[PDB]
Amino acid sequence: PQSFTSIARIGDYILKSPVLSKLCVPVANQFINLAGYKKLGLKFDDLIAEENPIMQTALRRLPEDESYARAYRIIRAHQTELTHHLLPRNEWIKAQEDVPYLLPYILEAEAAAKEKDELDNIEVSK
Amino acid sequence: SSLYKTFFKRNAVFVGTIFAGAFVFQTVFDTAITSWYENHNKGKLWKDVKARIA
Amino acid sequence: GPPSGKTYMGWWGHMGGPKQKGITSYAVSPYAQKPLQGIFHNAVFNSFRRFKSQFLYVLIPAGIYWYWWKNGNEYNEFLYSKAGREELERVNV
Amino acid sequence: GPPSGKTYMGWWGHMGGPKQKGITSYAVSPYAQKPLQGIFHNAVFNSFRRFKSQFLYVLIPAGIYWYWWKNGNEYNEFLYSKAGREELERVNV
Amino acid sequence: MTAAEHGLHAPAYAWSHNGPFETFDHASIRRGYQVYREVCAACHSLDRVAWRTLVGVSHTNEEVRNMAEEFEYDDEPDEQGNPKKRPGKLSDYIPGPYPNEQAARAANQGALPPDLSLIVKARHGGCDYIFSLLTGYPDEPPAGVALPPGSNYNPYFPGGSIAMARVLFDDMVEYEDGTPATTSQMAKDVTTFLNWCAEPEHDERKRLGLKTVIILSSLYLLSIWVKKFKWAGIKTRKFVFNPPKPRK
Amino acid sequence: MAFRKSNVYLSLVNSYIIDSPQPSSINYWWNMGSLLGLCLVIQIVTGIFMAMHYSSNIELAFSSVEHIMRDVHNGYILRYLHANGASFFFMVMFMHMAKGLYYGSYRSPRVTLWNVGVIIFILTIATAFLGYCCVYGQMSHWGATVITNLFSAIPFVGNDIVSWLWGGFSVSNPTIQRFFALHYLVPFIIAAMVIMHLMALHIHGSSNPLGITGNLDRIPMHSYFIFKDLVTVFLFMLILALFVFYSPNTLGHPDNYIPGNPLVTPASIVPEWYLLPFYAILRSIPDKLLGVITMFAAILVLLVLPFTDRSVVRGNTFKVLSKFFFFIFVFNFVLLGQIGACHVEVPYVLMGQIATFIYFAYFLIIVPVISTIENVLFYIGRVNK
Amino acid sequence: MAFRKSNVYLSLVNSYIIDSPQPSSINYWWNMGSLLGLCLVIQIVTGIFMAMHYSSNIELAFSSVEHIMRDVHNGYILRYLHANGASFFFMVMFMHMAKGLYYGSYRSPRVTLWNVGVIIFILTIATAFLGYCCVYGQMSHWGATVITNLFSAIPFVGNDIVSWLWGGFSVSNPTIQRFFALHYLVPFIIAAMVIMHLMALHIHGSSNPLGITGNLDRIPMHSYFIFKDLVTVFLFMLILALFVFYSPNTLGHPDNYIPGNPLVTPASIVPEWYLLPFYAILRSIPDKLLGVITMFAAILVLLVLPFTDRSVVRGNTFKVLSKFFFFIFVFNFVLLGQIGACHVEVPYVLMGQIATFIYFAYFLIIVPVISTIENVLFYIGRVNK
Ligand SMILES: CCCCCCCCCCC(=O)OC[C@H](COP(=O)(O)OC[C@H](O)COP(=O)(O)OC[C@@H](COC(=O)CC)OC(=O)CCC)OC(=O)CCCCCCCC
Ligand SMILES: CCCCCCCCCCCCCCCCCC(=O)OC[C@H](COP(=O)(O)OCCN)OC(=O)CCCCCCCCCCCCC
Ligand code: HEM
Ligand code: HEM
Ligand code: HEM
Ligand code: HEM
Ligand code: HEM
Ligand SMILES: COc1c(O)c(C)c(C/C=C(\C)CC/C=C(\C)CC/C=C(/C)CC/C=C(\C)CC/C=C(\C)CCC=C(C)C)c(O)c1OC
Ligand SMILES: COc1c(O)c(C)c(C/C=C(\C)CC/C=C(\C)CC/C=C(\C)CC/C=C(\C)CC/C=C(/C)CCC=C(C)C)c(O)c1OC
Ligand SMILES: CCCCCCCCCCCCCCC(=O)O[C@H](COC(=O)CCCCCCCCCCCC)COP(=O)(O)O
Ligand SMILES: CCCCCCCCCCCCCCCCCC(=O)O[C@H](COC(=O)CCCCCC)COP(=O)(O)OCCN
Ligand SMILES: CCCCCCCCCCCCCCCCCC(=O)O[C@H](COC(=O)CCCCCC)COP(=O)(O)OCCN
Ligand SMILES: CCCCCCCCCCCCCC(=O)O[C@H](COC(=O)CCCCCCCCCCC)COP(=O)(O)O
């Protein structure tokens, strides 16, 4: 309920600022490995809750080859959590494979439903 | 062994051993826990105080 | 019967997850493996690993609040003494 | 939800009757016709035709039993009279 | 609240019925009814204890049929409707010493003495307080404390001022079995007896608990095993993923 | 097909306790749902067998509870199972709404599950208060006075609801007689609201502690979570069996064995422990009208939680900052229970006002700010630009 | 889709009372199910508001029914709406078990619906009896003495069951005080067996008075049978209001206003008027052990009715002989409700033995014989050979 168009507006203002990118990006990746979702073998866009129609849409537009890997890292995390273990250190998602692979499919299916609500609510002048 | 064929094979005789094994567990475990509880408290019960009234 | 709305869980066969392919799962019968094979080395070595991660979130929220409680429950017994009645008559007044 | 058994009633659309074809069903709105259009001549002439059919199925089961109850309740009151104590001594014992 | 208005903390004595496997001392209840009758039956009712519960706990069957026939209860009236009395039986309760509440207040300078059926469960401390109340009376109260006329001091009562005077003095009763009746020996014996009167199940509540904790913790180690048995096919599942042919 | 799916009644048993697809990775915190179902039956089966000996008049209320504990065979078992099995109702239920806060089980599509949760939580606070008032001890009489005198602060309709609840002018024989016939009833409203609570759960299934979809790896309920729920049934029946047989009057109050006397106030007039953190909220507002509202808005602030959780991932499992501030709240609910059992003295009158603000700024300030800083830190930690 | 279909709760309301396709030919006998749902809420709501004033001891039972009728505002309304409404429960239900016995609603595929009927009928007999013994009148003490002494006929387990059932050695304070907490409860078991009775109906739908398939012409429930039920709701409310305000003690016995005295027996102990047929079956057998069985067999002989009806046509609508012999059974059932009121006198013992043979030879002898003759006459009337 945050709407990724919004956090990409606050995020890309932080990345472009040279003062804030020196300051709070080292806090950002320290927050990531402390969160510990890589240790179960998950990229971050596996975690985004998939029960709203703006994100259930962007899971159909995903290609077939990435929607088979994503259906494996979830079952590899359901299996690792019910043994109450962690994945071994040669199976953790590294810092470079953690890519926003579902961000462009969300941002194009979120800004195409913001546009639908700016078209049921137009007050056209005479 | 052949313990499986006589006891655990037919469920009609498996659960008939649970009930015949609980009928012995009721009578024995209750007597074994009463005869310990009074023996641990020897000298405080009324059956001993009635013996001091001589 | 009557229909119902869309859900996010179906039943066995049409559960409604994504189509999966090329993921194969092996499992052995539990009559053929020893249950509780690893009670030791998990109650000792794995239970420390779980306790090392999630204890610093259950000690500092209980170290902030228990130091706060013990610094007031000790303050309450000061002003209700013979030594702190002159501080009591200005706080309630 | 799980699939259930085979029942003899469905819902709107797949009710499970026989396939019907060539049955036209004209009907007028109730706002355009008069209710209570025939409340008289149905309370007199129709309600006599219903009574004419189903009354020998109610009266003869109540003309066998009410005659049976009354012919015992007046024999019970004969035995407990002054005139029927010489008969009560031979049937109560 | 001030420590004076809270009462002194009654300490932790070593009672013979503490612990989980111990029962009451039934020679300390039989010596603890005698201190109830000869000392505090003057001004304390015991209105929830029937005479039949003393049978087999601390007195025999003939010792209670000769203790209930000392008092007198209301029989059903005679064939002219006059009220009449009868000697007591085993199905009656222990009679209080005052007929109503106002007779109780008039005899003890306004203060109604509480009924001692549940007095150990209804006080903060249990029997550690009822014992230490009775032996907690100083010879003279501390300096500066102004007692009202007709109120005794002991610190273990909440407030400091109590209405009961110091009642247990040495050798005021003579026990049947030849026990030295001191102030601490008598105060231990009623406090066991008043503990019995509020908890007549304490012998059998603690031995039904021995049956239950033994069963319901050997039903818990067994149910851990059958969980680990039935979940062995899931906790050792193995997934391998080789990605399919991308031409499809 | 199978008979367990073809019968009209067994298809409800099959789809709920036998073939219900549960996610495979749910831990032991999901056993609190089956514990509350067991702990509701204990409060009903030992309620009927205890209401066959209970006379509800005000002169025979407290004397019939002692008739249960002294005269009825195994009456000490039946009452102590009922007084300690009701404290264990509110300890499993407090660990069931804390699993819900932690693992994000209030978010969509399960908002209609959270809302029937707060309705069942209200009808159980109501039932444990009516049943406490049926014993008519000195904490049970004087507890009914202070609670039902709060409704005399409703503007212009105040004194006519209070004098309608009491059935008179104070807590009397019309009150205890109606607080028993009401208290007998409401567990047959809870037992019909739990059926309205399993229905809202069954359309979307249980969540799971990762906050990702569980539609991929499901396992059935029968022979997998039957025997996992049987581990904590036999543990709940073990920590109950220490608090019934070996230490039964530890959770209760000692003053409740003094009979109900309306002419003497006790020293500290305090309801039973679980209603304590809703008593340091009521007592911290220095006003009578707002103190009733703030106590009633301490349960209805649980409804703004689906709309104030701004996190885009579900649950606190993979979050650092919103996992610390959860336990700040949980050890604030405990402190708020302790301020409710201390006297109205300095500095507890200030502790109870800060620790009420933290109860009402978790749901309205701390959650919708920390779960926004986390959504930005997940984004800018990976997206290099 | 519509919100009445898309919600988890409202689709249970939608599929049962709004969109449920009822056959478009059902007459006014199909309203007795909707009346019993209303007549159950009347007993339950006028049970809660009456049990806030009722003390259940043997000393304060009859004195606190009169406290309701004299001291409570509109208390005479509650006690009379609920003592007469319970006698209107059994008159609507006897017309509900006789619609289904006439129109063939017991036959397959509705044997599951019929068996939950006999289970609801047994709990309703047991509910209305257990509340009758709560007034502690003279007919209710000696009603409970005569009924619960029938279980002293079971061999070697007789006296231990009765002395467990009385809770003592005779009908005393623990019997009346447990006949209230039971009688409070069993309505909530009837209110759950009714939900288990609509589920058995909803899978195959209602029948129709012709006995043919009703899948062709179906009209909804909303605004058609909602407003066909509001006719008979407002009529049942009218005939109840005559029997509550204008003649309230017509149905009950006059001896129930004597306070119950175990030392003086009344002239003739009878139950309330609806248990009077089964009391005449119990009294007909000159043996005590067979009487308890046959009075219980007379409710369980309704279960052999789906297997003894040998007709290929559903219901008695188009049958000459099986419509005549049905009304002999109904007016035999009224006669058994009359021999139950007379004393044990000549000739009401030869009548009560013959008119209990016709109760049992209807299901076992008459219905299989006259429905085989009603199938050869349907056949050889049309086939020409
Ligand atoms: C006072 C009133 C209470 C009334 C309610 C009675 C029931 C209380 C239950 C509390 C609870 O549910 O906590 C569960 C907690 C988290 O579970 P998890 O899935 O994250 O851990 C996986 C485990 O290895 C499964 O291991 P596994 O399933 O293979 O073995 C069974 C396990 C069962 O243990 C329990 O049920 C909890 C005691 O056997 C044992 O290891 C016991 C050996 C003596 O279990 C844990 O392992 C503890 C982790 C820290 C939590 C601290 C709890 C403090 C409140
Ligand atoms: C009206 C509103 C009601 C609100 C309720 C108020 C709070 C009631 C108190 C209930 C206590 C419940 C504690 C929270 C339980 C749910 C949270 C939980 O399950 O803990 C799990 C947590 C970490 O587990 P993970 O799920 O993150 O593991 C995945 C690893 N990759 O594991 C941990 O971090 C440790 C868990 C330790 C639990 C500590 C409980 C403290 C109990 C209070 C003690 C009071 C006396 C001091
Ligand atoms: C073995 C002897 C006795 C025992 C165990 C005993 C027990 C008790 C107890 C437990 C209390 C309650 C104190 C409290 O509420 O904190 C009490 C109070 C009282 N007792 Fe005693 N009692 C004894 C002897 C007596 C006697 C002989 C009298 C005669 C006058 C007496 C008069 C009172 C009164 C008036 C109170 C009420 C005091 C108050 O409420 O302030 N007691 N007693
Ligand atoms: C969710 C359900 C219930 C809860 C949480 C609950 C809780 C309580 C509590 C806390 C008490 C006070 C016990 C004490 O302090 O002495 C009590 C008393 C009582 N309850 Fe319940 N109760 C529940 C259901 C029932 C039911 C269904 C009955 C059915 C008759 C019942 C009958 C009683 C009776 C008769 C008492 C007074 C006797 C006693 O206190 O032991 N309760 N209840
Ligand atoms: C009588 C009280 C209750 C009963 C019998 C009950 C029953 C259940 C059961 C059986 C489950 C499924 C097991 C599980 O998911 O843990 C469940 C889940 C749940 N309950 Fe309760 N519940 C009760 C009270 C509550 C309350 C008071 C709340 C919240 C205020 C609540 C909120 C939830 C939620 C959110 C879930 C879903 C958790 C998830 O699936 O992730 N329940 N309930
Ligand atoms: C199917 C539902 C019910 C039926 C058939 C039923 C029937 C009866 C009957 C026949 C009586 C005796 C009336 C008399 O002779 O004066 C009675 C009395 C009574 N019933 Fe019910 N009842 C039902 C439900 C309830 C419920 C749900 C409650 C309580 C919550 C209740 C509480 C009482 C009470 C308190 C009496 C008091 C005695 C009196 O004033 O009549 N009943 N009931
Ligand atoms: C509290 C008592 C009862 C309630 C609330 C109840 C409820 C209902 C309702 C609402 C219907 C649908 C309306 C109708 O078909 O008339 C129905 C149908 C039926 N009921 Fe009941 N019922 C009760 C007792 C009984 C009993 C005692 C029997 C039989 C022994 C019974 C047998 C049937 C049958 C056979 C039907 C289906 C008739 C048909 O639709 O063809 N019910 N019930
Ligand atoms: C097949 O189509 C149908 C059909 O689907 C249905 C539902 C019905 C209707 C039948 C029913 C509704 C029967 C169901 C009956 C119940 C479920 C009984 C439940 C009744 C109750 C009254 C529940 C109990 C709840 C209370 C008593 C709460 C009231 C609160 C009280 C008394 C306390 C008041 C205290 C204060 C402080 C206000 C039909 O008649 C019908 O055929 C047309
Ligand atoms: C989602 O998957 C599920 C799930 O589907 C379910 C159902 C449960 C289990 C939850 C429950 C069972 C809660 C529901 C609770 C109820 C419906 C309460 C029911 C209890 C009653 C209605 C009261 C019981 C009353 C009786 C049995 C009447 C008999 C009692 C007495 C005293 C009669 C005495 C008389 C004589 C003559 C002896 C889960 O835990 C669960 O997660 C695994
Ligand atoms: C719950 C136990 C069973 C009770 C049996 C009652 C069955 C009949 C229920 C009648 C409800 C009528 C609502 C229909 C409706 O709203 O249609 C509404 C409008 O109907 C009306 O305006 C009717 C006027 C109000 C009638 C008031 C009746 C109250 C009497 C209550 C007696 C029963 C408790 C929609 O009708 P439409 O779709 O044709 O436009
Ligand atoms: C708290 C209840 C609230 C509502 C929830 C409903 C959940 C109910 C769960 C009950 C589980 C136990 C029910 C088992 C019954 C299965 C037997 C059965 O259905 O066979 C039924 C017959 O049922 C009966 O005769 C009596 C049922 C009374 C049940 C009283 C408890 C026949 O089954 P069948 O579908 O094959 O019918 C063939 C038609 N000739
Ligand atoms: C034994 C079972 C007893 C009978 C239980 C089944 C029959 C119950 C009938 C209940 C009818 C009244 C319920 C109407 C409420 C519908 C509103 C609704 O569902 O909205 C729910 C939210 O519900 C709640 O918050 C509280 C509901 C508690 C109900 C307490 C009575 C939202 O519904 P939804 O998820 O479809 O939202 C779509 C977004 N536009
Ligand atoms: C029906 C709700 C009852 C739930 C009880 C759960 C609370 C645990 C404490 C129980 C103590 C009461 C029993 C007792 O005192 O026995 C005591 C023995 O302890 C036990 O056996 C406890 C075993 C519990 C097994 C749980 C299975 C429940 C199946 C229910 C099927 C209807 C005394 O037994 P005794 O009178 O000496 O024969």
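Yeah, the Cβs are placed from backbone N, Cα and C, and that goes for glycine too.
Copied over from Swiss-Prot:
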type	residues	note
BINDING	G:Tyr16, G:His202	ubiquinone binding site
BINDING	G:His82, G:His183	heme b b562 binding site
BINDING	G:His96, G:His197	heme b b566 binding site
VARIANT	G:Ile122 to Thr	In strain: ATCC 44821 / 777-3A
MUTAGEN	G:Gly131 to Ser	In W7: Causes respiratory deficiency
With an 8 Å cut-off on Cβ-Cβ distance and a minimum sequence separation of at least 6, pull the same-chain contacts of G:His202 (ubiquinone binding site), or say none.
G:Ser15, G:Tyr16, G:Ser20
Does G:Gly131 (mutagenesis position) have same-chain partners at least 6 apart in sequence with Cβ under 8 Å from its own Cβ, and which are they?
G:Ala86, G:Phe180, G:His183
I want to check the contact list for G:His96 (heme b b566 binding site): same chain, sequence separation of six or more, C-beta distance under 8 angstroms. What comes out?
G:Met32, G:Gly33, G:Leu36
Might you list, by sequence position, any residue in that chain lying six or more from G:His197 (heme b b566 binding site) with a Cβ less than 8 Å away from its Cβ?
G:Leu113, G:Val116, G:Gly117, G:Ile120
In whole Å, how far does the CA atom of G:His82 (heme b b562 binding site) lie from that of G:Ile122 (variant position)?
20
What is the Cβ neighbour count of G:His183 (heme b b562 binding site) at a 10 Å cut-off, with all protein chains included?
21
Of G:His96, G:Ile122, G:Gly131, G:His202, which recorded positions come close to ligand 6, meaning Cβ under 6 Å from one of its atoms?
G:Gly131
Report the same-chain neighbours of G:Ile122 (variant position): residues 6+ apart in sequence with Cβ closer than 8 Å to its Cβ, ordered by sequence.
G:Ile299
Those recorded positions in G:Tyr16, G:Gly131, G:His202 whose CB falls under 6 A of ligand 8, listed in sequence order:
G:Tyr16
Contacting binding-site residues, sequence order - G:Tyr16, G:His183, G:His197, G:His202 vs ligand 12, Cβ under 6 Å:
none
Near G:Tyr16 (ubiquinone binding site), how many other Cβ atoms are within 10 Å of its Cβ?
14
What three-state secondary structure does DSSP assign to G:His96 (heme b b566 binding site)?
coil
Within 10 Å of the Cβ of G:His82 (heme b b562 binding site), how many other Cβ atoms are there?
20
